[PDB]
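**Q** There's a structure below that I have some questions on.
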Number of protein chains: 2
Amino acid sequence: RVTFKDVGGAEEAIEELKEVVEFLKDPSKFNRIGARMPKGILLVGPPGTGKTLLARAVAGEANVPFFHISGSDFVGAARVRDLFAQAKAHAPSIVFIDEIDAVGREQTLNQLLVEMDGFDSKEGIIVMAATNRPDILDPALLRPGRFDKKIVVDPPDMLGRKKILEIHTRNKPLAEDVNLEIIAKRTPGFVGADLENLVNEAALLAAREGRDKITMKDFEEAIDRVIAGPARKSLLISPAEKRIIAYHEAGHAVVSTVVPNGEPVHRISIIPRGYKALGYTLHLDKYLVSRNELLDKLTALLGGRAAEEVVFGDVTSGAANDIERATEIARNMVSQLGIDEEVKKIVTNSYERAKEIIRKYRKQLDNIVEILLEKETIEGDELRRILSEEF
Amino acid sequence: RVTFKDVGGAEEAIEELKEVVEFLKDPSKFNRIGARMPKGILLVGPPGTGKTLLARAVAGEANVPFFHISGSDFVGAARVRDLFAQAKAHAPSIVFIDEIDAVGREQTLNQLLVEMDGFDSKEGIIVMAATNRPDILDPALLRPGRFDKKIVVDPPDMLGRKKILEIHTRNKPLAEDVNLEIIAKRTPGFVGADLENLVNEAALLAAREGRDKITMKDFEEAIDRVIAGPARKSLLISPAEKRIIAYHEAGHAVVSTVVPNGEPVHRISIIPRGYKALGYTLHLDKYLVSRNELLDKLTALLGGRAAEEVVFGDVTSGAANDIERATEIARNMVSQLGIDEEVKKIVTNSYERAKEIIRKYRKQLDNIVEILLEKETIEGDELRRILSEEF
Ligand SMILES: Nc1ncnc2c1ncn2[C@@H]1O[C@H](COP(=O)(O)OP(=O)(O)OP(=O)(O)O)[C@@H](O)[C@H]1O
Ligand SMILES: Nc1ncnc2c1ncn2[C@@H]1O[C@H](COP(=O)(O)OP(=O)(O)OP(=O)(O)O)[C@@H](O)[C@H]1O
Ligand SMILES: [Mg+2]
Ligand SMILES: [Mg+2]
Ligand SMILES: [Zn+2]
Ligand SMILES: [Zn+2]
């Protein structure tokens, strides 16, 4: 049995799931005013971030049964039928499906659609699923009444990684020289699954020497063992890669602050945070189409690529995604504001515009990167103040 | 079962459909004087405006059966045959087809044309269809005797949005501080489908806290949830976009009032209202062709584009449609009143003429925009009076 005390660095996701817990505890409070709940919820994120652990914590916060099946184990139609029959016999319950993209061969899919339409939501039943490849799902699953809510689960930041280390060392004897805050600063790019395996390695080092406490030297030796060798499990960002990433993020923020139509900036970080930054489209944005605001949007979208070329003469895979999105926007502009030759010149002009801004404001770019390399994240209150002294 | 009491902001469309209700209740009153009814009717409008709901309200006002099929589900010929056979067995009835542009692959289309020609209109049978892409329909469907009547369904205005909110809150308990008139003023650009989803969101906020009434704070928090995030459904016009739109509409009205041949102005609004304003040609205008009236028509058609350039130095997608229509008119002028070099200079001269009027009457332009930004619409009685004090 697990609850929300076993989860670290997922504050925003836990905030959206509070409504589901209230519904499962007493459905009648929703029915008496006509509030209608969704039938399916989708969790999307990279592997090892704790999507299976979040679903089990919902069923623990409310004492309800938990029926589950894995989509990688696929007689298939008969198994789906049995799963939904059990959930109906116990009114408030949860149905969970893992690796849904594997199963959604055509007889099994049809049975699931039939089962989704054939149960009553007012009884207190809800279905959950998880995946890390949301863009290959069948469009029939996402139609209204089947799977209409989505929640994003992100990799942790420095304060999130420290919380996960504390959760998994509360039953282990530690020496007095252990500083979990220093250990967190040395593992950017780790996820919760990597951090849980690191604690086991440090305990094996102590046990093999007969000691009864884990020291600070054990933790530092375990980091090197999990990132190299014939048996490696984890990747981390090196100091050289950290510098190139910092310049890419600061290039976006500098260009936005200079163009008149640019949007406000609220956060800069080394770890990706949104669904766009994670590479998802989610099968998905202004009422009015104007020439001046579309050109300022193109210039700011190329700010990361322009800082890489003026400082390093290189190009990364993130900058290649940016150049692809820009071409799509320019193509739609030509067909609405008044062919391939025209699209190519629009993108070229915006790229030249961004490089002049980077050159003219090179001093402010350097100052921001230095702060980022030591803090790893700048938030709204501090970011707003910092941007004032510069510029 | 639904009737005309479940529909808001569609007064003009409901006025045209009253004839259809009388015909279905007693066909003999039309036959005894030789009045001949159309065989098909077409509803055209943006998605979510309630075209499917209007058809079901016609079949409820008169107690007649309602046979329907969706064109996005396309054996096809056999299904069309069955649908029309059922309708004949019950004399006064309705046949409805949704997403007709999807189905109108060639065997299905031929069967529909055969069925349209093979039923007797005097029995009390009529066919209805709906679409939001009227300009890609096959020309064979629109010939006389098949689909010869069209009705336009528009997005709602401020008073229309207030009526839809009242329809969907008549079974819900509301607090005493709720003011549906203030909520309507804060959602320009919403349609009836967006407004129905907003009421469900405000009820979920109240239920998750255990309360038994919906307060004014719930409604204001629901607006922010539906316009942003990984799960967004609606778009609204922002205060910055509102100002640019107001100047475009007032530029047309000012130029018309000054040129001697300009047409009278009856209405100005922020929401589009006609079929021309919605971007439809409808496969469709004076008996006499004169030089002076054609030049005054060109100058007034460029008044919206001229106000954008003199006040903001920008250009929108609506102004690009205007410049395209102007070129077509000038091209036809050259071939009738006495080549590409000639057309280009005619359009350039008219554009220069309109900019001088905007500069010379800048004071009256500003006064009209201020009233529009607070009322959102000026009608004939008030508009006529207002235009008198100015000028
Ligand atoms: N935030 C977290 N706090 C604590 N443990 C975590 C967290 N995230 C992941 N873990 C650990 O990750 C291990 C496995 O990850 P889990 O299966 O829960 O995630 P997942 O995203 O569903 O992964 P996968 O795609 O591999 O199935 C669990 O044992 C749990 O200990
Ligand atoms: N004027 C209105 N009054 C009340 N409800 C409305 C109105 N217009 C739309 N709706 C709501 O819109 C919802 C769906 O829209 P509907 O299918 O009737 O319109 P449509 O134009 O045919 O849409 P679509 O293109 O999506 O099929 C209905 O549940 C109805 O509640
Ligand atoms: Mg797992
Ligand atoms: Mg519909
Ligand atoms: Zn980038
Ligand atoms: Zn115009």
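Chain B uses Swiss-Prot numbers throughout; the residues present, in order, are 157-230, 237-266, 280-459, 463-516, 553-605.
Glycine too: its Cβ is placed from the backbone N, Cα and C atoms.
What Swiss-Prot lists as active site is B:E424. Here Swiss-Prot flags B:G164, B:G204, B:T205, B:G206, B:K207, B:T208, B:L209, B:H343, B:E371 as ATP binding site, drawing on experimental evidence. The annotation Zn(2+) binding site is assigned in Swiss-Prot to B:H423, B:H427, B:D500. For B:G404 to L, Swiss-Prot lists a mutagenesis experiment annotated as follows: Complete loss of protease activity and of oligomerization. While the structure shown retains the original residue, Swiss-Prot records the mutagenesis experiment B:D500 to A with this note: Complete loss of protease activity.
Map the listed features onto the structure and describe their local environment.
**A** In the three-state DSSP scheme, B:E424 (active site) falls into the helix class. The Cβ neighbour count for B:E424 (active site), using a 10 Å radius and every protein chain shown, is 20.
A helical conformation is recorded for B:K207 (ATP binding site) in the three-state DSSP classification.
Other Cβ atoms within 10 Å of the Cβ of B:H423 (Zn(2+) binding site) number 21 in total over all chains.
Contacts of B:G404 (mutagenesis position) defined by a Cβ separation under 8 A and a same-chain sequence distance of 6+ are given as none.
The DSSP secondary structure for B:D500 (mutagenesis position) is helix.
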**Q** Which chain-mates of B:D500 (mutagenesis position) that are at least 6 residues away have a CB under 8 A from its CB, listed by sequence?
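**A** Listed in sequence order, they are B:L479, B:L480, B:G482, B:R483.
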**Q** Measure from the CA atom of B:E371 (ATP binding site) to the CA atom of B:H427 (Zn(2+) binding site) and give the result in Å, rounded to a whole number.
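**A** Rounded to a whole number, the Cα-Cα distance is 34 Å.
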**Q** Ten-angstrom check, please: count other Cβ atoms within 10 Å of the Cβ of B:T205 (ATP binding site), all chains counted.
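**A** Cβ-Cβ neighbours of B:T205 (ATP binding site) within 10 Å number 23.
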**Q** Among all chains shown, work out which of the binding-site residues B:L209, B:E371, B:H427 has the most CB atoms within 10 A of its CB.
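**A** By the 10 Å Cβ neighbour count, B:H427 comes out on top.
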**Q** Taking the Cβ of B:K207 (ATP binding site) as reference, which residues of that chain separated by at least 6 in sequence fall under 8 Å from it?
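**A** Expected: B:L199, B:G201, B:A305, B:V328.
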**Q** So which of the binding-site residues B:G164, B:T205, B:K207, B:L209, B:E371 sit close to ligand 6, that is, with a CB under 6 Å from an atom of it?
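**A** If the test is a Cβ under 6 Å from any atom of ligand 6, the answer is none.
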**Q** List every residue in the same chain as B:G164 (ATP binding site), at least 6 positions away in sequence, whose Cβ is under 8 Å from its Cβ.
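**A** Within the chain, B:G164 (ATP binding site) has Cβ neighbours under 8 Å at B:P331, B:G335, B:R336, B:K338, B:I339, B:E341, B:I342, B:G367.
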